[PDB]
Structures are given as structure tokens and as C-alpha cells.
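*Asks:* Quick one: structure below, then a few questions.
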Amino acid sequence: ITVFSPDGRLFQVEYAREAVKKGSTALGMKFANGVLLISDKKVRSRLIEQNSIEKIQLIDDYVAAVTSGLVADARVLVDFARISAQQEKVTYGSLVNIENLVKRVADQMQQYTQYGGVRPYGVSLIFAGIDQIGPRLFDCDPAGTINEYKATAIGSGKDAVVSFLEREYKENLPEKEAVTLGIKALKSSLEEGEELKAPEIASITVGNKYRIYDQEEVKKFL
Amino acid sequence: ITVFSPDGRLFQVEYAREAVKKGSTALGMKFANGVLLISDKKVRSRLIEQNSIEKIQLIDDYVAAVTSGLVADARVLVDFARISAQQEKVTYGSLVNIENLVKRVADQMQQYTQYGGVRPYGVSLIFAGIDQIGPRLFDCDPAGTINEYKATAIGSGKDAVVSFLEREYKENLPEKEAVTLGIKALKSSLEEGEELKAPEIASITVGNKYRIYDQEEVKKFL
Amino acid sequence: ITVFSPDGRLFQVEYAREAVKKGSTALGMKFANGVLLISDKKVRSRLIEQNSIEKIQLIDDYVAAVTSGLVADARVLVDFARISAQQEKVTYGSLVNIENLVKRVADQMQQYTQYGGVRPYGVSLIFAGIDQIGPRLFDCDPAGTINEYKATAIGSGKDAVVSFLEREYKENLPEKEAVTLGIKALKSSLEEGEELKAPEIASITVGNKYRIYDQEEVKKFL
Amino acid sequence: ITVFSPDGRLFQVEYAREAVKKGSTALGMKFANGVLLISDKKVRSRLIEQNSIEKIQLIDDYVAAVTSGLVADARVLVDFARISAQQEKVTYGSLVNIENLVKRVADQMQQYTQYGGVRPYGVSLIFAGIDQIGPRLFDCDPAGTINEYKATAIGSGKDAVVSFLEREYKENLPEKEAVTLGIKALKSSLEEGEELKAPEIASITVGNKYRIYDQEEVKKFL
Amino acid sequence: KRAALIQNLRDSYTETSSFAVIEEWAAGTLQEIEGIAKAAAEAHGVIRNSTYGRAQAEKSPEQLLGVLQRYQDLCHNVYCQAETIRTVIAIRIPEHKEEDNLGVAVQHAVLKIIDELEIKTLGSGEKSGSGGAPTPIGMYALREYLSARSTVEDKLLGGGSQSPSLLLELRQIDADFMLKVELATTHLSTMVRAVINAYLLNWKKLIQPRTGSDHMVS
Amino acid sequence: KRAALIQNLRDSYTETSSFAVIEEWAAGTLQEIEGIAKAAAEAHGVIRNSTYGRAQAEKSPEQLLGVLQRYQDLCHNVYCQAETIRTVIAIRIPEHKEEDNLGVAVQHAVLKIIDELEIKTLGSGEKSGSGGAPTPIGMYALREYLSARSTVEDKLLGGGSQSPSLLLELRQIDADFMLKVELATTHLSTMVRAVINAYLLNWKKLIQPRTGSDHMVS
Amino acid sequence: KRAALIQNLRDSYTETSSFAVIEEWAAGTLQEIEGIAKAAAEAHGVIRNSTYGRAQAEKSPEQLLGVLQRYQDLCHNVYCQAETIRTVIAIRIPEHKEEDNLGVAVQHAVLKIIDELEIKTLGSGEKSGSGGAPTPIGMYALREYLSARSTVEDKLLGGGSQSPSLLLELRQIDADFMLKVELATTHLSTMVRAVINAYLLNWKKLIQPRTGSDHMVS
Amino acid sequence: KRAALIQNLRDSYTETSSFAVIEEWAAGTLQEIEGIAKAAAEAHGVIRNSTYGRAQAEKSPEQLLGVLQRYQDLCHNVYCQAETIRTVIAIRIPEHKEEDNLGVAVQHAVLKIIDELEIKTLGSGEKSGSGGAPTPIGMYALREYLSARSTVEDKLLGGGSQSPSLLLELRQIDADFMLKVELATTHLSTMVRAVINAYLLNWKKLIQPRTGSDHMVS
Amino acid sequence: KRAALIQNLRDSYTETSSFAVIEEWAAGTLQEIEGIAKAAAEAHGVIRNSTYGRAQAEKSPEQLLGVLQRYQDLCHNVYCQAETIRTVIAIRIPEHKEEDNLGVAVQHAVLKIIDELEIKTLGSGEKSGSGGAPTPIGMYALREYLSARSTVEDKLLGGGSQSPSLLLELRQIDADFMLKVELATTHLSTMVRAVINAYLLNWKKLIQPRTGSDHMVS
């Protein structure tokens, strides 16, 4: 699990990544003075309570995450991120750079790829928020590898969504236009004939706290 | 016990789930201001005591669980939920959101899928009760995966019962009509010519504490 | 040892059950205001101190156990049951419900099927006594699975003994009639023309302590 | 992972060195009263935020590192090095010889080739800075082997860059000419018809703190 | 379109096609096999009650020819019916993987008992291998018998041959070929029964060797 | 230039080449096979109904040769077509390694069954292994039929043989060769179906057995 | 209905059918083998102290045909009886699994000893494996004998041969075939006895390979 | 001097010798094989529209003899060219060790496929092994052809045979040998293409199977 | 009933039945083998000082027949005796398990060396395996000789062969078959002595392969 192959590969980590590819698609993008997240939900049965166990999880008022891959692994990691954010705020009085929070989470993941008696987390996360530097968007994978982005995606439709954004994405769009772009990007990832039900959507702009779009505001984009 | 396969699967957890498909069938469903649970059981012998029968366990006065799979594993997780519920009541003076209890139980199960030197719990659980949000119904599986439901089932008859409920379930039924619906649902999971003996039934409504339907009250629904 | 098979089985646990099957037959039954245990001695060699390494063991004055399977594992579990009874009595001043004691023993057995680094106990037990609820009878297997009974058996002759009790067992018998039915049941488990030589018998009724029958008292029943 | 082959090789360490060969190219060289570092960047797409996940990492004001191989493993060593630098400064008031810091990092890497239950770090590092002896340039590999250099390289283009420097390198160049030579050595390692996108550059001269060339400073070389 | 192509294969050869065969094997096939066995036992009695002269080398005994013929038509049908089952399993061997192969292992186990039925039991192949021909007699038994009787017929007819044993060989060829039909039908009955049990115990994994919906990932 | 040599190979034999074969096999080829089985069954009944005399040894039946020729032509086409698929896979077997071989294993698994189709099922080789020939008849069925029949013909025509079984054997060769075609086309239908399924389920790993670019390193 | 199809199979061949065989084997079978062994031994002594001329090439000895014939009928009974034991086990081989196969292993081990009895001891196969034929004589011993003696008869009867060793060789075919019956019956005795022991030690797992109802999971 | 002896083997057969083979195989060799397949196809169609009288047994057909000669030359050339590549790899098999064997396993895997090309595909050996001869025709096809044709010719020419199938067989020997070239050339093309891809992907480890300098020690 | 049937077998063939064979092998059996070896070496010394004419072809040498007859009888006895030991072991092979097989392993290893003795050393099989026949001659050596000698006699007598080497070969058959008895008896000596040792060292586990009764459970 912590073993190099002859070519220098960590096969357990690359298998952890296969688990991530099975999760549903989520994306984030920076726009003029803000950042947003959009999560696809395949919600299934009418017997489910849809009003809970959400894909977009607030880490605090200024930072949110969405995950893909093993659901239980993901929850434990989101818990870790919340607590770790709180420890930083207690220590310094605030959280100046979200990048340090993402590194602490990614360090926890890296460690489960290096020590024996433990498997990697089968998870990918996107973190989005505003710190003292500005709006931020990062991703993080089973290995603890991180990147900061203008736009990005995770889950089964990752590659479709990113192909679309490479062509279509422009910096500094208004919130409404960015949401539209995102909704469109997400649609591109679907099988044709396959329709897109109520995605989760959340955004934040400089000077404010996160808003989660209510079920009504999301429709106006579908 | 904690290894990814090339396709990102955790086979030990998938096998622990096979253990759950062998247990007796239980179900829960929300109704008008309330939630109930119904458990089947195969008592073989007449030499067995009925009434010490350990199925539908109260966690506290407002929360109950049924389980399926390995009965000894299940008993350990029900003790964990009981103690964990008490620790929350002592810390905050009450239990505001049953979902946090279910997460602690599920987090305990996830860890046994991640750390070596230990096997997963071969158990699924349903938790039902009332908190500040209202009536809740959750399930939880060997991986520590949880969902909130309108109605659900676990055990060997799971698939039939869910199919039935998917066609027959309606919200905001009166308790009487819900219990009746649950009994029909459970009966539909049986062998042909196989009679349903007395199941356990428990319900709770907003502003009350759990009631266990006694031996004779149950019989009225058969 | 702590591993699921693809069908969800714990083979080490199932193999520990095989060692239990090789042990001597014992049984217990509830009767009018009481409960008894009968244990087939199955001795050989006039060189052994008969009436020394007793199969029926007092846990306290109100609770006894009989075991089957590996004798050394069994001794360890009985010692654990004794210390665990005293701990409860020191804490609360008395032991209100024998089931909790049985659960503590069962939990210790369960742990040994879940954690690597140990094998299960190759032991089954019957616990019989009187608590604040009435006369009690439980059994407990290598998995830490437990049941409450009106009558039950463990060991090589279990199936015959249960089969026989399933026919002949009547509820609220006088002690002397209960003991006879028990000797009857135990005889039926022997191979053709095999001879039952002095079992251990112990009994207890509400308001008294246990009595172990001595050798002269058992012969009267043969 | 901590095991000798019949010829006395540590294959796990050699496999970790394979991972290092896939990393992006970087180099350092001492010049007149100074030392510099230049890193190539495998730039994903325009969606990647460039201000970010720098290849050149300052360890303190007088010391910097650049790494190649597993990016999460490298991040962990770079954190370790920063803290280890601060611990020396607290202990003695300053950091007299940079080689003791590189040895502390290399010791930590050496351990992960000797104790079981961990894998080696899949990382090589170049450290460059000024101490009491003067300008310093070391490298460090997955085994914890260290060398001091005049000029050196790591990553995929290592062998190309090194052969170029072996012909082209001259001691005591002025900074401008050291940088120009470095850019040349990097271009030498590129696939024909592939274009140098614009590296990271950083230099330090005696008496001074590190400078990180900005994008338009690097432009005058590309 | 690739899924359409796959689905058209599987629609054409379904669990019903192979169940139909197994149902026929459990009833009519086994009865026919008993009949043929009785007929060979009868012919074998008649040959035991006989002395042979070159009149026996001059005519080819139509009763044996009909027992052998009836055995061959039986083998022919069992073969074609076996192939129906092989097809049903073979077009459902799932995507090649190094995991989730418990069902795939059932498919290969049942394909193997069926290959033994066709290859070893029914001797359907042009050539047997270094395993041998472990059935008493195969699909081309009639041709085997005729060519074995031919040889001795030629030798005896030519005066032909004086040898007293050669003449008894002619009768023994007639007898042994009836014996072989008696033994082979017994051996085939067992194999057909072995496969009825194998198929009916395992058909669910034969048809749907993987069940691939997890709730661990979202 | 080494890369261009490989790219010319792969440009000439693309996934399109092998898919065309599988499309043809799923439609026309299976129908032609069934057709040969019907004709062989037709010709077989004709022989079952006949009394053979010496006239039958003086002419070789045009009907049976027509069936055997049809079987040979079909086998020829399938062999060539199977080699198009083998080429497509075989030129995409990647750099030899001790790792990242899950797709390579698929490639080898699918080549094995195509080999079996060619070597075993079609009996296209000059000599069989110690596995033998488990197919009823092979590619060179015309030649095997003519060779078996000519032997008996020469013995019959001389003065010819007086053996009554030998004239019956002339007839059994005619019947058994049509039976062999019926059985072989059936076996071959199964093999072709197995391969259609194997290919269509596994085709992406057949063409790209490795997908190799980590985000772990730089 | 599938469970009924299985139940009917198992009701037709019960543990009683196979026990009955073993009871027969332990008693009458072993006695008849000893019978055949003595008969052959007397027929070997008769040929030993005996001189041959071409009057022995003019008749086939009836004492010898009778021994071989009696041996063949015995082999025929053992074979058919062995098939009964194999049907009893084979139709009780349970659902194919990667676990819980300790009884299944017992089933296969006994099936294997039965096949060696059928295939290798009784030489019942028409063509034996690369391992050869380790039994001294098989089921088709009578045919073997007449074939071997006939060759030597035609050579002697003719203008005959004047080779003194060929005439002694007719003597040796007679002797050796009786020797081979003495050897083969002794060998067959061991096998039958080994199978009575194996069956009687293992019959419970043979009939019921898995006992499965856990109390862990409710 | 030992190292000088090794240096001279290696300088005499280099990567350039083996590369030149691969170059020639990608272009000229595959064109030639295509040329032969056409000639065999053309020749086969001529025989297909032909009735054969005894005149056909009197003259050996030069068109076929030439197609086969041409095929043989090509096989000969491929065999010597394969031996060049085999030599380049084989004289670079490094010191025997129980480690550092990844380049070596590449060398063994390429050598194995060249073995197959030389032994199986080209049928170069004088005796094929236990896995017979998989290729439709080998290196000595001309001699196989002439030997088969002349047994028939000789039987047909004088007192000759009246067998009508014998006459058809002569034509079938002519047709089949042309078909076997059509098949053999397609199969050879696959193998040659497989070897080009294998060599070009692996040539670096074929030449330097170990690149072994550590910085770990001093 | 079941245990009685097993008991009857084990009462009939006890360790005393196998020890008695071994005692007999250690003493008389080995001396009879030296006997035949003396007899053969001298008959070989006669044939060596011998020039052969046509007269040696008109009479089969009675001393050689005698040496060979003697060898055959010995082999008959040893085979039969070997079968008594195999019976003692084989009827004591315990219930089939995946555990407690250390004595069972002793039983199989000893059974292997007895099969080697019977099958490979004594050539008792009617047909060899692909392991050939490592013994210089087997059980049916007399018949081997007569057949070999009969062939060359026929050739020499006729208008018969003028080859001088065919005359030398008749003598070479006479010598070689004696040489072969010298070798086979030596080889047989080693094997008998290997089995005496193997039996005597392993006999306890041979009879009681398990001592099963732990004190652990009650």
C-alpha cells in the first residue's frame, strides 16, 4: 500500500483514484470577486430524504468543499477539515490563507499512502472560499496532491466538464453568467437523452459569507 | 482488510455486506408527526424465550435501532450508540440532531474498513427517532455509509420490502395506516404459503417517547 | 481469523464451533420457580480424581455456568465471568439482571473474532441462575452470540437432546420431575447400549442459593 | 522495503528513484558570490492558477529548495526542512552551515529506507543558499545520499542538463550570465520543436536575502 | 452499435434455450438412452447364443447396424444440445478482469463439464489427445464397427483363411460392439445426469456472473 | 524513424478493421454457417435413405463434395478474418513490463480464443498437438473425405472385395462426412459467437491496454 | 420446476443404490474374481507341461475362451455397478463456490478412485492415455486374444512357416493370456477393496458435502 | 582476452543489424508475402474451374510448383533474418543473476516470439513437437506437395486405379496446397507485424537490459 | 453393516500378511533372483563362444527359453506379493481430510514405490506410458523373445535371406535377451531391497496413519 513498483508507481493510490472516478460530477469556478461550487446529484429512490447528506459541505462560513469517491472516507475528511479550520482560528484568530488548511488535509491523505497498516482515502475534494488573498479554488486527490485552479472538476464526468471549460471558460464573469457556464459545463458531461435534475449550487463573494442556492433559485438555470 | 482492488473496490466491505443479507428483515417508515420500526424474526424452537428477543433496541427514550447481519457485532454497535448518546446528553444537556449520533456510529464502522488488524462490522442498522428537526430515519451499512429515508429496510427481505414501499408508500399516513402498510410490506417478502408470525413494532410521535407495541397489540394487525 | 469469506462467513469462528461439538453434553432447563443444569461427566480411568475438575461452575451463589469445547479456554472465560460478576456487585451492590453479565462474557468473545493477533475461544457456555427478574437460562457461543431459553444444550449430544426436549419439555415442572426429564433427554443422546454414568446436577429456586447434588443424590435418578 | 538483495541492493530505494525521474526539470548553479535555482514547470492548462504550488520553495530567507518526484512526499519534506531550520535558529541563534540542515532532511529519508512499515519518499531535492562558509548547493535523493555541487540538476531532463553543464559550465559567472547559461541548459533537455514556456528563477548573493524573479524578469531570457 | 450487437446475441440464446435442453435431458434423452442400452443387451444375448461359419462373414448383421445407428443419432443430438448450453454461457462471459470472478469461475467450471461430455463422453472429435478415448465407443462407432468387420470379412472370404481364432474374432467384434454400446450408454447416462444437476444448481451465475451496484461511492 | 514504423502498422490495421470483421461475423457469417449445416443435414437424409451398390463406388457424389467445398470456403474466409483481428491486437501489445498489465492480460486472453478458433475449431494446421482435434472435421475436409472414400472405392472395384461390411462402410463415409459438417458448423457457430462477445466487451483495452499519466509526480 | 428436477434425480439414485453395490462388491464380486483367478491358474498349468504342433493352430482352446469370457462379463458388471456409485456422487456435487469445499473435495477424491477403477483397472476406454495401460489385460481381452492368436495361426497354417519360435509363440499367447487373467484379477481385487474402504469411510460427505445453517447472522 | 572476445561478438551483431531486418520486414518482406498470396489465389481459382482427367496425373503443374518455390524462398529469407535478431539479443544476455532481471525478461519474451516465428509459423524443424504444426504449411511444402501428388499420380497411372475420388483427390491436392499458401502467408504477415511492433517497442532493453550505476555506495 | 464390512477387510489382510511378504523378499526372493542371474550369465557365456549357421534358425534354444520362463514366474510371484502389501495399505487409507495427513502421506509414498515396482520394474502393463519402459525386459519377456526370434528365423529359412548380418542378429537376439535378464534381475534386486527398507521403517503409520484423540476438549 506503501510500496513502489519497479517503475516508481504506488498502485494502491492509483486504485484509490479509480474509486474517485465513480463519484458524481462536481465543479468549481472563480468569477468576478467570488467563487462557486456546483454539484451533480444522482439522487435515486423517492424513498430517500433529499433535503440532507448534501454534496456541498461548509467547512466554515467562508470555505466549502465538495467530494467524490468513497462517501464514508469523504465524511471523515470533511470532519477533519472542519476541526482543523477551528484549530487555526483558535490559534491565530483567523484563517489568513485557505491553502494551509488544504495542505493539512492533503498531509493527512499523503500519510495514509506512506505508512503501513492503513489504506489511502478513496476521495477527491475541491475546496472553494475566500481568504485574505482573495477567492480560492483548490483540488486534492487520494495521494495528497493539490492544485489551485480558476476552474476544475471531480467525479465521473471530470474530463468532459474540463474539456468544456478549457474551450468556454473566461475569467471574471458575473455570478449569474458563471453559474450558467457551470450548469452548461455539467450538462455536456451527461449521456444525451439523460436529463439533469436539481444540482447543488453554492457561491461566495468578497466581503460575504457563503450562500447556498435554494431549490427554487437553481431551477431558474435549468 | 483494507486494500483497494484495481477497480477501486474494497472487497472485505462487500463481503461484510453479504453477511448483512442473511439477517432477518426489518423496516422503518416516517408517518404524520412520527416514525416507526418493524422487525421480523425467525424464532425456530419453542424452547426459546420470547421477550428477551434482542431486536429493536432503544438507544434512549426518543431513538431506537434495528440491525441485521452478525448479531454479536450488532450488539457491540448498539452499546456504542447507547454510550455515545449519553455522552452527548451530558456534554450539551441534550441530543439536538440524531444525525450526529448516526455519524459517530458510522465513523466507528468506517475505521474498521481503513485500519489493518481488524475486520469490518458485518452489520447494517436502521435508526429512527425524534430530535429538534422532527422525526428521523437513517440507515447505516458496514462501510459507514449513511442515508436519511422516508421509508427503508434491511435484511434478507430488503429488496422485496423496498420494492413494495416504492410502489405503496405515501407520506403523512396516520400511525394505524402506516403500521398496516408496514405489515403488508413485510408479508410481501415471505416465501409462498409462508405465514408471518408476530413481528416487533415500535413507534414514536412528536412530544412523546417511544412505545413498544406489546404482544397483543401487534396481533391486531395480523 | 477476522476475515470475511465472499459469502460473508467467518471461518475461524465456524471452526471454533467444531471444537465445541466435540465436548460433552450439557443441558439446562427452567422449571416451577427455578432452573437446573445437568452435565454429562464422560470420565475414564479410575486414576482421575472424579469430583475435582467439575464441568458445572458457580459464578456466584446465584449463577452457574457449564461449558463445552476447549477446556483451558473455558476456564479462562469462567474466571472472567467470576471477576466480572464481582465488579458489578461492588459497583451497584448486586447483580439485578444476569443477562448483562452474559453480554460482558459474550463481548469478550466477540472481540476475539474481530481483532487480528488472537483466535476465537473454542467454547460454548450455558448460564443459569436467578436474578431480580426470575430464573434465567442463556447460552453463548464462540461468536459471542447469545440466546435466552426454557431449555437448551451444548456439546456433542446437543442435537439429540434439543430434539428430545422439543418433544418432552413441559413448562412449570416440579424440580424432581424436571431433573428426570433432563436425565431422560441426556440418555437419548447416547449411542445404542451406551451407559450414562453419574452426571453433575445443580439447581436453584427463587429465594435460595444453588445446590450441587452430590454423587449419592444423582444415582437415585439413574 | 528495507531489504537487501543478494548483490546488496535496496530495490525499493531504487524504485523510489524511478518516480523522481518523472518529475519536472530543475537545476542550480553557483556563480560569483552567489547561487541560483531554475525550475521548469509542466503547466497543465489555462485553468490552473499559476501564482501557485511553486516548484522553488524558500526554506528561510537564505536557503531555498526545489524538488522532483512525488509532489505530496516533497511537500512533507519541505515542511520538515522549514521547521528543522527554525529549530536550529532557536537553538543557536542562527544557521551556520547549511549542510547540517540537508543532513537532517537526508536522515529522515534514510530512516524510511531502514525501518519496516513505511516506504521511502519518492523525492529528490536541491538545496541552495548562503551560510558562513559561503554559497551552497547540495542535492539529496530517496536514499538520503547527499552531494555538494557547483552545478546540478534533477527531474526528467537531468541527464541532458548535466551533460550540457559538464561542457558549458564555468565558475564565477556574473549572475546575468549564470542565468542565461541555465536557461540554455534547460532548453537542451527539451524534445525538439518543444518550446520553453517560462521557468521559475531565484538567486541569492552574499550579503543578501533571496530574490524570486517575477514573470517579466524571466521574460528577458526566454 | 456494440451494445445492440451484444444484446442481439443474448436475446437469441437465453436461459430458456438451455433450460429447454436440460428439461429434455432429464426426460426424453435418458429414456432413449435406456432403450438403446436394452437393444444392445438383447443383441449381445443373441450373439452369445451362436456358432459362426463363413455365412456370418457373408452378411452384415442388420440388428447390430441399427443399434449402432440409433446410438449415433442419440450422440448427434446430445452434442447439438450441449452446444446450445455452451453458447448461452459463452456469450455471457463478462469483460475480462483480475477481480470479481467468482461467477466467471462457475461459468468455466460448467463449460468444462460440457466439453468433457462432447469431447470425451461422445468422442465427437476427429482425434483424441494423450488423455485417450475414455468412452467405450464414440460418435463414429458404426464406421469403426464396419471397418473392423470388413478387415476380418476380407480375410475369411479371400479360400480365405484357415484360422479358427479369426472366425471367433468375427463373432467377438459383433459382441464387443454391442458391449461397447451397453457400457457407453451407461457412461453417458451418468454424465447427462451430472450436468443436469450442475446446470440447475448454478444457472443464476451462468447467466449473470456479476452483480455490480455499490453504495460506497458518490 | 521507429515511431512512424509503428504508426504505419497501426494506421493500416485500426479498430475499424477488426470491428468490420465482427460486424460481418454477427450477420452474414453466422447465416452462411447455418446454411452449410442445413445443406449437410439435407444431404445426410438422402444418404440415410439409400441402398449402396457397386455403382456408388464408380462415381463420387457431387452433392457431398458441394457441401464439403462450401464448408472449406467458409473456413478460409473465417481464418483470414480472424487474422485481421489478431493483427489489430498483436500490433498494440505494449512495451514489456512487470506491471500495468491488466489490459495486456485482456489482449492475451482474446488472442487465445482466436487462436483456438483458428487452430482447434478450424483445424487449419498441418499436424495436431497431443490435445488432438476435438472438432468433428477441419478446413481440409474435401481432401480427407476423398482420401477415405478412394481407399474403399479401390478395394471395392478391384476382382473387387466380397466383404458386405465394406460396401456398408462406403455408405458410412458418405453419411459420416455430412454428419461431421453438421457438428463442426455447430461448434464453429458457438466459437464465433464467443468471440463476438469477447471482442465487443473488451475492445477498448484491446486497442489502448494502458492509460498512463500520473498526477502524483512533477 | 428446478428443485423437482434435482429431487427426482436424487430420489432415483440414493445412498442405498451405492451401498447395495458396495455390499455386492464386498461379497459375491470378490468371490467371482477369485473363481476366475483359479480357473485361469488351472488353464495355465495345462498349457505349461504341454508340447505344441500345428494341431493347436487348427483349433481355438475352449477352456481359455471360457476364462476370458468369464473375466469380460465380470468387468462388465463392475463397470456398470461403478457407474451407479458415480451417479450417486455426481448428482450431489453442490453449487460451485470458492469456499466450503471440504466435502466437495471428498466427492472428487472418491470419484477419482472410481474413474481409475473404470478407466485404468478395467481398461474400459477404447484408447488409453499417454500414461499407457498399467493393467495386465482389459475389458476387451477376448478380442485381444483371438486377434493375437489368429495372426500366428495364419502364419503357421499358410504353406506355413518352418520357424520353431513361432510355434512356441502360439503356446506363449495361450499361457500369457491366462497369466494376464491371474494378474488382472489380483490387481482388480485390490482396487475393489480400496473402493469399499473409501466409500464406507466417506459416505456421509459423499451424500451431504455441505451442512449449512449459521446462528451468527439473524 | 575475455572482454575483447565479447566486444567482437557485440560489434559484429549490433542494434543496427536487427533494426535493418525490421526495416526490411515492414516494407519489402510484407509486399513479397502479399505478392505470393495473390499468385496462390490466382493459381487456386484456375484449379477450381477444372475437371481432371488422367492427363493431369501425367504432368506436374509448373504454376503451383513455382508458387510453392517462391513461398519457400521467402520462408528461408525470413528464417535467416530472424536468426540475425535472435543473435543480437542472445549475445547481450547479461551475467546470470537472481535480481535486476526486468530487461532480461524483455529479452526472453522477444526471443520467445522469434522462436515461435521460426519454429511454429515457418515450420522449420524436421520434427514438430507435442503441439503438432499450427501453421497451414511450412518450409518444406514443395516436398510435401510432390510427395502427396506422386502417390496419387502413381496410383492413377499404370493397371491403374478406377477410383473416381482418387481422380478428384489429385485436383484437391493441387487446390489445397494453393489454399495453404494463401493461409500460411496471411498468418506469417500477422507474426511479422507482431515482431516489428515488439522489437520497436522494446529495443532499448533488448540492447541494454541493465543500466546499473548506484549513487548509494562509496 | 458398515464398520463390520471394513473390519472384515482389515481382518483378512493384516500387517502380518504384508510382513510375511517382506520376510520372504528379504530371504528366498532375492536368492531366486541371484539364481536366474547365474543361469542367464552362463547361457550368455555359451552364446558368446558360438558361431551361428542356418541350423540355429531351425531350433529355439531350450536353455534360453528356460532362463526366461524362470524370470517370468519370479515376476508373477513378486507382482502378486506386491499386491498383498498394496491391499494392506490401501484398505487402511483413512477418511478424506484436509488435515492430519502426515501418516496418509507415508501411505501414498509407500504405495508409489510399490506401483513403480509392479508397473515400471516388472513391466506388468499391456502398454507402456510416455515414461517408456525403464526396465531392460518385463513380465512377458519369453513372448518378446519368441516374437523377435520368430521374425529373423522366418527371414533366414524362406528361399530365404543371404544377409550375413541377419545371421549375426539371430545370435544377438539370443545374447541380448540373456544380457537383459542379467540387468533386469539386478535392477529388480535394488527395487526389492528399497521396498524392504521402506516397509520396515514406515509400517506403523502404514497400518495406523492417525492416532486421533486430543485431551483438549471436554
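By Swiss-Prot numbering, chain A shows 12-233, in order.
According to its header, the structure was obtained by X-ray crystallography, 2.4 Å.
Placed from the backbone N, Cα and C atoms, the Cβ positions cover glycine too.
Just lifted these from Swiss-Prot, have a look:
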- A:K66 to A: Prevents PAN to associate with the proteasome and stimulate gate opening (MUTAGEN)
- A:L81 to A, E or G: Prevents PAN to stimulate gate opening (MUTAGEN)
- A:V82 to D or G: Prevents PAN to stimulate gate opening (MUTAGEN)
- A:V82 to A: No effect on PAN's ability to stimulate gate opening (MUTAGEN)
*Asks:* I'd like to know which of these mutagenesis positions, A:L81, A:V82, is least surrounded, judged by other CB atoms within 10 A.
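*Replies:* So among A:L81, A:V82, the mutagenesis positions given, the one with the fewest Cβ atoms within 10 Å is A:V82.
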*Asks:* Tell me the coarse DSSP state (helix, strand, coil) of A:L81 (mutagenesis position).
*Replies:* strand
*Asks:* What is the number of other Cβ atoms found within 10 Å of the Cβ of A:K66 (mutagenesis position)?
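*Replies:* Total other Cβ atoms inside 10 Å, all chains included: 24.
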*Asks:* From the Cα of A:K66 (mutagenesis position) across to the Cα of A:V82 (mutagenesis position), what is the distance in angstrom?
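*Replies:* For A:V82 (mutagenesis position) versus A:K66 (mutagenesis position), the Cα atoms are 10 Å apart.
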*Asks:* How many Å separate the Cα atoms of A:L81 (mutagenesis position) and A:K66 (mutagenesis position)?
*Replies:* 12
*Asks:* So, in DSSP terms, is A:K66 (mutagenesis position) helix, strand, or coil?
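*Replies:* Where A:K66 (mutagenesis position) sits, the three-state DSSP reduction gives coil.
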